[PDB]
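Heads up, the thing below is written out as structure tokens.
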Amino acid sequence: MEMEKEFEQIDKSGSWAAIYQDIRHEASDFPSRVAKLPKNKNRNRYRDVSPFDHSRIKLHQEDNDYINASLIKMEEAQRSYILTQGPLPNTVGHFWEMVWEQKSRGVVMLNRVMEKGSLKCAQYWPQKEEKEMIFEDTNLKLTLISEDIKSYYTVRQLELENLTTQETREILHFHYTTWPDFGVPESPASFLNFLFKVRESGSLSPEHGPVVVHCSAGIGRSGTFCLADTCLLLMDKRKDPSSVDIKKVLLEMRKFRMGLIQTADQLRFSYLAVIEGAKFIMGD
Ligand SMILES: NC(=O)c1ccccc1N1CCCCC1
């Protein structure tokens with residue numbers, strides 16, 4: 001069923017809360033035993049948001065390999081994503097160790113450091129060129145190279161140095177700065193423009209490690225970003241673009257991380273983004 005007609009049918013019937021609970025009921029439940037070990041309590045932002053054991057990213061260290069991060073591998077679309085929480089005061093060094101070890105080119109940030117008067121993630125990148133950061137625990141140095149501030153997003157060029165080997169890499173930081181403190185954006189135009197800027201950079205392409213995507217918990221806004229990207233790529237690849245079922249794609253992605261799309265409003269917004277984005281994919 002053409003999702004645009006499914007959309008109007010749910011809107012006119014006002015059944016978004018009903019569709020959303022059906023997804024919550026059918027979603028996968030896999031163990032997260034490593035996340036719940038007592039040694040890892042200060043590595044988790046939220047007691048109720050944990051990576052599954054089968055899909056968790058492992059740090060390359062014998063001491064403690066744990067980070068709250070999941071590998072989402074979309075087989076038919078040929079896209080992979082790492083979804084992670086906003087870094088905590090004790091996990092900024094682990095965060096950049098993961099970027100280094102997984103060979104990522106891009107980091108996508110969908111939250112502000114402060115929202116609703118509370119801290120949603122640590123200031124984990126340098127704000128001035130002349131004031132770089134050194135993570136002693138993971139032996140990494142991070143330098144701000146350049147910053148391009150736009151009305152709806154900021155793009156930063158960062159240099160990450162492995163102080164052990166003196167290898168360096170360029171990382172691109174894509175920061176969506178205008179998601180409202182409550183609810184979802186009224187139009188998906190700025191969010192789709194932002195998704196197309198990340199794609200244009202090479203950060204989502206198979207010559208690099210997976211993109212790192214985060215918000216505060218790494219499931220809600222982060223879920224909307226990967227769901228919209230994957231659905232648009234499948235509409236490009238398939239003979240019948242109307243065969244793309246957003247609910248089935250979301251349940252596939254929930255095999256790899258719990259709780260993706262946190263509200264019925266985020267589910268409606270994901271449908272709107274895919275419907276409006278398809279009007280480019282199909283030749284406009
Ligand atoms: N070890 C670090 O993470 C670190 C290193 C250099 C400068 C700042 C740093 N952080 C920033 C956000 C979390 C608290 C402290």
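The deposited model was determined using X-ray crystallography, 1.7 Å.
From the backbone N, Cα and C atoms, a Cβ is placed for every residue, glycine too.
Under the DSSP three-state reduction, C215 (mutagenesis position) is assigned to coil, being neither helix nor strand. All protein chains included, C215 (mutagenesis position) registers 26 other Cβ atoms within 10 Å of its own Cβ. Summarising the annotation, Swiss-Prot assigns active site, phosphocysteine intermediate to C215.
The substrate binding site annotation in Swiss-Prot covers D181, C215, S216, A217, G218, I219, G220, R221, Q262. Counting only same-chain residues at least 6 apart in sequence, those with a Cβ under 8 Å from the Cβ of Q262 (substrate binding site) are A217, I219, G220, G223.
Quoting Swiss-Prot on the mutagenesis of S50 to A or D: No phosphorylation. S50 (mutagenesis position) falls within neither a helix nor a strand when secondary structure is assigned with DSSP, and so counts as coil.
Under the three-state DSSP scheme, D181 (mutagenesis position) falls in the coil class. Among the mutagenesis results in Swiss-Prot, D181 to A has the note: Substrate-trapping mutant. The residue drawn here is the original one.
Listed in Swiss-Prot is the mutagenesis experiment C215 to S, annotated as follows: Catalytically inactive mutant; abolishes sulfhydration.
By a simple count of nearby Cβ atoms, those within 10 Å, the most crowded of the binding-site residues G218, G220 is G218. For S50 (mutagenesis position), the nearest of the recorded positions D181, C215, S216, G218 in terms of C-alpha separation is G218. Largest Cα-to-Cα span within the substrate-binding set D181, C215, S216, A217, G218, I219, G220, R221, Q262: 16 Å.
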